[PDB]
Amino acid sequence: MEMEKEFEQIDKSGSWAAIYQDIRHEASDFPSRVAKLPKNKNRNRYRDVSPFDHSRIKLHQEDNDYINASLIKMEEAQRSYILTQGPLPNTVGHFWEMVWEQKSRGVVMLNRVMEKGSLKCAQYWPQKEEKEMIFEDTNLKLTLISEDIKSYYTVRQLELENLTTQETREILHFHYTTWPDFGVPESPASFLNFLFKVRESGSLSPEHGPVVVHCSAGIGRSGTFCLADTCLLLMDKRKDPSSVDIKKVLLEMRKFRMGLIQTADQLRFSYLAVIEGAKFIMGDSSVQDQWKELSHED
C-alpha cells in the first residue's frame, strides 16, 4: 500500500502541517454570492463557511430557496452526499424540508448539541416517542419511532410525514456521539465501525437520495466521513489500494464545498482510517469483528 508508505514518510518527517497547507493553497475557489445576500445572513451559522453557488442545494420554496448545504457528487465512485451545517433554531424546518425534497434515507450527525460549553446545533429531532415535532413553516411532522443507544453511536428510527400530502417516510438518524471535543479519535476503529453501520443500512445506496451529513459547520468531521467512504469505495472498485490518492480525492471534493478537512490532524486521521479500512476492502472479512470489539460498542 503506497499510501501507507506515504503515511510513514509524512509521519516520520512531521510534515502533516505542510501537506495540509499545500492542499489549502491548491483548493478551488468558486463564487458563493447567494450565501452572502443580506436576506440569508440569519440562515448561516458561521460567516466564513458558505456553499458555492454551483453546488448548493436549493429548497423548493418560491420565497427563499437558500440553505447552507452542498451536493458533493463523486462520479467515479457513484456516491453523492449532502454536507450541511448543524441546523439553527430558525432553520430546523428548512433542514427537514431538504431531507424530504432530496429523498434522503439517512442523516449522519457527527457532533453533540453542546460541545466546549457552547451550542453547536439545534435539537432538531424528538427526544421521546410521545412528543412529536411539527415544523409549521414547512408543514412536516417528525416522530421518534425507536432509539438504539450504543457506546460509540446512537441510531434512531424517525418517521417524517408531509402534512400537505399525508405521505410518510422512514428516516434513519446515525449519531456518532464520541468524537472528542479537541483533536481526533486516537484510533479509527469505532469511526470505521460507525461508517460500516451506515453503509449496511442502505442509506448510501443509489436507490435513495443522497445521505445528509453534518457536524457544526459541515466541513471538518463531515469531510472526514465522506473522504473515508469515497476512498474505500474507489479502492473497492479498482481493488487496488495504490491507485487511490487521498489528496487528489480531497481536492476533488473541495470543488463542491469549501474547507473540507479543517486541521492537519483530521487529514492524518483520514489517512489512518482509509489504511485500516482497506484491510476489510481487500478481503480480510474478519477485521470488521475486531473493530466492533475494539470499539467497545457494548
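Note: Cβ is positioned from N, Cα and C throughout, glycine not excepted.
Long-range Cβ neighbours of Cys215 (mutagenesis position) (same chain, at least 6 residues apart, Cβ-Cβ under 8 Å): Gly86, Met109, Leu110, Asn111, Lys120, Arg221, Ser222. Under the heading active site, phosphocysteine intermediate, Swiss-Prot lists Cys215.
The Cβ of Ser216 (substrate binding site) has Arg45, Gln85, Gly86, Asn111, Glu115, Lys120, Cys121 as same-chain neighbours under 8 Å, each 6 or more residues away in sequence. DSSP assigns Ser216 (substrate binding site) to coil in the three-state reduction, outside any helix or strand. As annotated by Swiss-Prot, substrate binding site applies to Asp181, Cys215, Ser216, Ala217, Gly218, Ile219, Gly220, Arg221, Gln262.
DSSP assigns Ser50 (mutagenesis position) to coil in the three-state reduction, outside any helix or strand. One entry in Swiss-Prot concerns the mutagenesis experiment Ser50 to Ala or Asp. Its note says: No phosphorylation.
Contacts of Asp181 (mutagenesis position) defined by a Cβ separation under 8 A and a same-chain sequence distance of 6+ are given as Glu115, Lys116, in order along the sequence. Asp181 to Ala appears in Swiss-Prot as a mutagenesis experiment; the accompanying note says: Substrate-trapping mutant.
Under the heading of mutagenesis, Swiss-Prot lists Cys215 to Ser and annotates it as follows: Catalytically inactive mutant; abolishes sulfhydration.
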Worksheet item: Which residues of the same chain, at least 6 positions away in sequence, have a Cβ lying under 8 Å from the Cβ of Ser50 (mutagenesis position)?
Response: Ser32, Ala35, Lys36, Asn44, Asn68, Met258
Worksheet item: Hey, what's the Cβ neighbour count for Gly218 (substrate binding site) at 10 Å?
Response: 28
Worksheet item: What are the non-local neighbours of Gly220 (substrate binding site), defined as same-chain residues 6+ apart in sequence with CB under 8 A from its CB?
Response: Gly259, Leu260, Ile261, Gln262, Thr263, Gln266
